[PDB]
Amino acid sequence: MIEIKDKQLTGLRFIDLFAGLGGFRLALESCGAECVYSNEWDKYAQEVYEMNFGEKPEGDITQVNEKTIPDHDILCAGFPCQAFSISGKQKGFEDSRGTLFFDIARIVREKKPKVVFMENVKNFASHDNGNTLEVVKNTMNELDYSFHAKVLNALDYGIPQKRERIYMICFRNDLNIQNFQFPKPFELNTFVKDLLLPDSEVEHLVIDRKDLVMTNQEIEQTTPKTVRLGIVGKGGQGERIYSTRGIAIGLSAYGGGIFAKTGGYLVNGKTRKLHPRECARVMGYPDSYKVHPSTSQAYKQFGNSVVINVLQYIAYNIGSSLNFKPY
DNA sequence: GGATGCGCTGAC
DNA sequence: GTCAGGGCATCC
Ligand SMILES: Nc1ncnc2c1ncn2[C@@H]1O[C@H](CSCC[C@H](N)C(=O)O)[C@@H](O)[C@H]1O
C-alpha cells in the first residue's frame, strides 16, 4: 500500500462488511477514516482480523438487525463473488452465496450512509447479460444514490498482478456529488521478481513435476502482463507456470491444482508457488500485516481479498469529492 | 480442515 | 484458437 499525506476522510465513520482480512479498513484508515463496525462470519478470517485490528467481527450478516449497526458515513463491502465468477457455475442470485447484496441494500435502506463503496469480480459487470449489474444500479438508485461502476486492473495502479475487479461507488443524492472520478492509470514499475522473498525462505514451496512442459522461453525484460512459461498436468487452473519478470496471475480463494491459489513461477531454475507473504505483497498488504497461522487459510484469505492500493486511490477520490463544497 | 485433479465458460 | 478465469468435486 502507499502513504497518504492528505487525510481526505478524517472525521468520517465507516463499517467493514464481509471484512475478510480487513483490506477496506487498511485503505480507509490510511485516508483518515474511523472504523465503527465490522462483520465477517468465517472463523479463520475473524482470527486474522482480530490478530491485526484487535476485534472479532460480528457473525452472519443475514442475521444482524440492520438497526443495531452503528451510524456511519461510508459502507464498505467486498461481497461474495463465487456465484458470479467465470470459474464457477454463475448461478448469481440463485446461489445461497449470491444474495448478500440484498443484505447490503437492507442495511443501506436503514442507515443511509453518505457513501456505499462495494467491490466484486470483473465478470460481475456482464453476468447474466448485464442484468446483475443493472439490478444493483436500480436498487441503489431507488435507495436514492448515484451509481458509479468501473472495472479496474491492479496492474494499472502500481501492483504487479493482473486482477480485474469491478468497483462500485454510490453517493447519496442529497450530497449532489458531481465530480467523482475513478483513479487514472499509470505506468507499472514493479514486477513479481521485485516482491519475492529470499530462496532460503521458500524452499518448501518448490515443486518438481516430471510432467512439466515448458511452452515459452524465459524473458529478461520486465513486462506489465502475465507471461506463461509452461504447464503441468493438463494445464488447468493451478497447473500453469509464469515468469517473475511479468506480473502475477490472479490469486484464487477456492482454486485447485498443484500450484493452487497462487499459480506457479519460475524462480532461479525451479518452479514454485508463492509464499503467503508474497501473496500479501501482490495484494498490496504491508509487511507489517500479520498473516493467518494456517497457510491454507491465508492463501484463501488473500485470494478473496481486495488490492489495497486501488482502494486507497478510490477512497482518496471519494474524500476529494466529498470535500469539494464551494460557496 | 488440507490438498489437488478437474471442468468448462468466456474474454478477445 | 489460445489461455485465462480469482470456482467445483472429492479424497483423506
Ligand atoms: N453471511 C455472511 N455473513 C458474514 N460474512 C460473510 C457472509 N457470507 C460471506 N461472508 C464473508 O464475506 C467475505 C467475502 S471476501 C471479502 C474480503 C475482504 N474485502 C478483505 O479485504 O479481505 C468472506 O471472507 C466471507 O467469509
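FYI, residue positions are counted from 1 along the chain as it appears here.
This entry, so its header tells us, was determined using X-ray crystallography, 1.9 Å.
Positions of Cβ are set from backbone N, Cα and C atoms, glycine also.
A coil conformation is recorded for A:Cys81 (mutagenesis position) in the three-state DSSP classification, outside any helix or strand. Taking Cβ-Cβ distances under 8 Å and a sequence gap of 6 or more within the same chain, the neighbours of A:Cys81 (mutagenesis position) are A:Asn120, A:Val121, A:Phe124. According to Swiss-Prot, the feature active site maps to A:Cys81, an assignment based on a curator's inference.
For A:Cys81 to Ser, Swiss-Prot lists a mutagenesis experiment annotated as follows: Cells grow as well as wild-type, loss of methyltransferase activity, DNA affinity is about the same as wild-type.
Here Swiss-Prot notes a mutagenesis experiment, A:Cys81 to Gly, with the remark: Cells die, loss of methyltransferase activity, binds DNA about 3-fold more tightly.
Under the heading of mutagenesis, Swiss-Prot lists A:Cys81 to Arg and annotates it as follows: Cells grow as well as wild-type, loss of methyltransferase activity, DNA affinity is about 10-fold lower than wild-type.
Listed in Swiss-Prot as a mutagenesis experiment, A:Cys81 to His is described as follows: Cells grow as well as wild-type, loss of methyltransferase activity, DNA affinity is about 20-fold lower than wild-type.
Looking at Swiss-Prot, the entry for mutagenesis of A:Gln237 to Unk says: Decrease in enzyme activity due to 98%-99% loss of DNA-binding activity. No change in substrate specificity. In this structure, A:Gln237 (mutagenesis position) belongs to neither helix nor strand by DSSP; it is coil. Taking the Cβ of A:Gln237 (mutagenesis position) as centre and 10 Å as the limit, one finds 16 other Cβ atoms among all the protein chains shown.
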